[PDB]
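Novice: Sharing a structure with you now.
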There are 2 protein chains.
Amino acid sequence: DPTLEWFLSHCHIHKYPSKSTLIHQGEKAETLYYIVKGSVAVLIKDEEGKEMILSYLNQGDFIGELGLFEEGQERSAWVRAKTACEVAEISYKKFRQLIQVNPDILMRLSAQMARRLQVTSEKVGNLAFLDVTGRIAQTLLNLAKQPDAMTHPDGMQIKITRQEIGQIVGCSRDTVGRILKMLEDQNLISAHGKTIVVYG
Amino acid sequence: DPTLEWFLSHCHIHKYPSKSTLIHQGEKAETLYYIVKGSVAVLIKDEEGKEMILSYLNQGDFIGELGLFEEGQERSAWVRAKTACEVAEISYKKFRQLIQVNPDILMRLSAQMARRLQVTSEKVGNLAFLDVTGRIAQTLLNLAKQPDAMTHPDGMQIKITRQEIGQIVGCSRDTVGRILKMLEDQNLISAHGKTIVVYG
DNA sequence: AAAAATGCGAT
DNA sequence: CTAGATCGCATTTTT
DNA sequence: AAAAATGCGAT
DNA sequence: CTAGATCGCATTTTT
Ligand SMILES: Nc1ncnc2c1ncn2[C@@H]1O[C@@H]2COP(=O)(O)O[C@H]2[C@H]1O
Ligand SMILES: Nc1ncnc2c1ncn2[C@@H]1O[C@@H]2COP(=O)(O)O[C@H]2[C@H]1O
Ligand SMILES: Nc1ncnc2c1ncn2[C@@H]1O[C@@H]2COP(=O)(O)O[C@H]2[C@H]1O
Ligand SMILES: Nc1ncnc2c1ncn2[C@@H]1O[C@@H]2COP(=O)(O)O[C@H]2[C@H]1O
């Protein structure tokens, strides 16, 4: 790709070890991010410390872009590295320049903001409509289709803690587990610890 | 404002009577909207017909913008008119042109997309964290602060059906009502039918 | 050992 | 009435 | 009347 | 155990 190559050339690159945190919530926003390599997680916490995963982002994804359109804006959430991470970085001020040079880039950002709004809205519906069993059953299906799923003679094999399934669908580790036994109880899946084979 | 005036001049205007529907969900997307006057509601329905209000939009708000960045895109939700409505309209194709003429407009769109993502994410958290009492108590507070709230010697007076409070916080008309009696039972509010005075 | 992540029944 | 959450108790895991 | 919107207890 | 939803029944509302 010609454009984004021109873009990066204008960004410093930084790497973050997995589990580290790239964007702090509440903190003043002035920089834009573009994940060159690695995946992360965007999450918001409750007063008590409880977390809720709003999304995962990957290669070719921008981050910290929500405060780019109105001075004195704060980070809307925490962004933690899921894996090692190589991330390009540029200042809004700097970035805004590029925009005026070539608009095509702002068009790339906006598209991601668009797709982002769809899925988050889809997420509002899920919490509003489906029950936790439904929400988990859907997450396993989705995860079983991502690139990090391994092949298995009976379907797909994923590996994830129950804590996270709780932090994705919005329930508690305790409910996830109970639900997980049922789904197996119904030969729908097979779980052993963090390993789950989604049959199909 | 100089820009948006240049914009409208390029859009046909259409009016929609209240309760009518401007954007059909699922339908192919090719047009952009900008509410010149009136307010609307963006909503998604469940398989059974049940509705969930993702948001309300007003004067100076764009609509149907999510399918503007990738050919063959479908409307992500229903958009129904809350009041009479005067709405400017333009085709993506046409709109994209303007972008290349002046980028500033795409910058206005994107900002709204940004703000939109914040609040929807804030909404995901609400459904995940707070209970229905908490979610309703917050809606009444918010609504009591909008421009259509009327002054009252004991606080603010809003007027809304319980069906809607159910469609905003994600509960059922029956739970809203029960919750509403409690909040009054606690001299927090005072409700008579569709009328509610939020004390304070 | 370290450092977390459970598990399931019970209320 | 049923789906979830929070505790009570007993055991198992990645850094 | 039209046309919806409830209300609350009960399970 | 508690918050919600779904039904059972009886009455009240904006077009
Ligand atoms: N309303 C909620 N109730 C319980 N857990 C929640 C809620 N919203 C988000 N969560 C989080 O999701 C997590 C799932 O696993 P845990 O039980 O370890 O901890 C849970 C909380 O941190
Ligand atoms: N719902 C969401 N979906 C995807 N990414 C999000 C969401 N909410 C926040 N983010 C990202 O997380 C970032 C947190 O800081 P910013 O608000 O600067 O920008 C935010 C977005 O890049
Ligand atoms: N999971 C849900 N359970 C119940 N009602 C819901 C849900 N999600 C959205 N709703 C809608 O919210 C509305 C609130 O008022 P009603 O009971 O008239 O009808 C309800 C449904 O149409
Ligand atoms: N969560 C949301 N918040 C605000 N507006 C939304 C949301 N989801 C959808 N919309 C608007 O509703 C429109 C429905 O059709 P489009 O997908 O073309 O574009 C969508 C947005 O303009």
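To match Swiss-Prot, the residue numbers of chain A are left as they are there, and the shown ones run 9-208.
When the header is checked for method, it gives X-ray crystallography, 3.0 Å.
Heads up, the Cβ atoms here are built off N, Cα and C, so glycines get one too.
According to Swiss-Prot, the record shows the following:
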BINDING   A:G57, A:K58, A:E59, A:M60, A:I61, A:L62, A:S63, A:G72, A:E73, A:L74, A:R83, A:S84, A:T128, A:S129  3',5'-cyclic AMP 1 binding site
MUTAGEN   A:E59 to A  45% reduction in activation of class II promoters; 95% loss when associated with AAA-54-56
MUTAGEN   A:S63 to A  Enhanced cAMP-binding, enhanced transcription
MUTAGEN   A:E73 to A  In mutant DHKD; a CAP* phenotype, insensitive to catabolite repression; when associated with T-145
MUTAGEN   A:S84 to R  Prevents SpfP from blocking galactose operon induction by CRP
MUTAGEN   A:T91 to S  Growth defect on glucose and galactose
MUTAGEN   A:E97 to A  Increased transcription activation at class II promoters, binds DNA
BINDING   A:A136, A:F137, A:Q171, A:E172, A:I173, A:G174, A:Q175, A:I176, A:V177, A:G178, A:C179, A:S180, A:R181  3',5'-cyclic AMP 2 binding site
MUTAGEN   A:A157 to D or P  Decreased transcription activation (6-29%), binds DNA
Novice: Provide the list of recorded positions among A:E59, A:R83, A:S84, A:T128, A:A136, A:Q175 whose C-beta sits under 8 Å from chain B at the C-beta level, in sequence order; use 'none' for an empty result.
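Specialist: Among the recorded positions A:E59, A:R83, A:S84, A:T128, A:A136, A:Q175, the ones whose Cβ sits under 8 Å from a Cβ of chain B are A:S84, A:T128, A:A136.
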Novice: Using all protein chains in view, find how many other C-beta atoms are within 10 Å of the C-beta of A:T91 (mutagenesis position).
Specialist: 14
Novice: Same chain only, sequence gap of 6 or more: which residues have a CB within under 8 Å of the CB of A:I61 (3',5'-cyclic AMP 1 binding site)?
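Specialist: Expected: A:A49, A:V50, A:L51, A:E172, A:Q175, A:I176.
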Novice: Which recorded positions of A:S84, A:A136, A:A157, A:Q175, A:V177, A:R181 contact ligand 2 in the sense of C-beta under 6 Å?
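Specialist: Among A:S84, A:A136, A:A157, A:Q175, A:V177, A:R181, near ligand 2: A:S84.
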Novice: Please identify which of A:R83, A:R181 has the densest Cβ environment, defined as other Cβ atoms within 10 Å, among these binding-site residues.
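Specialist: Comparing the binding-site residues A:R83, A:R181, the most crowded Cβ belongs to A:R83.
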Novice: With the Cβ under 6 Å from ligand 3 as the test, give me the qualifying entries from the recorded positions A:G57, A:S63, A:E97, A:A136, A:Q171.
Specialist: A:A136
Novice: Nearest to A:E97 (mutagenesis position) by Cα, among A:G57, A:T91, A:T128, A:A136, A:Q171 (recorded positions)?
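Specialist: Sorting the recorded positions by distance from A:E97 (mutagenesis position), the top entry is A:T91.
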Novice: Spatially, which candidate from the binding-site residues A:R83, A:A136, A:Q171, A:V177, A:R181 is nearest to A:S63 (mutagenesis position), comparing Cα atoms?
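Specialist: Going through A:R83, A:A136, A:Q171, A:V177, A:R181 one by one, the closest to A:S63 (mutagenesis position) is A:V177.
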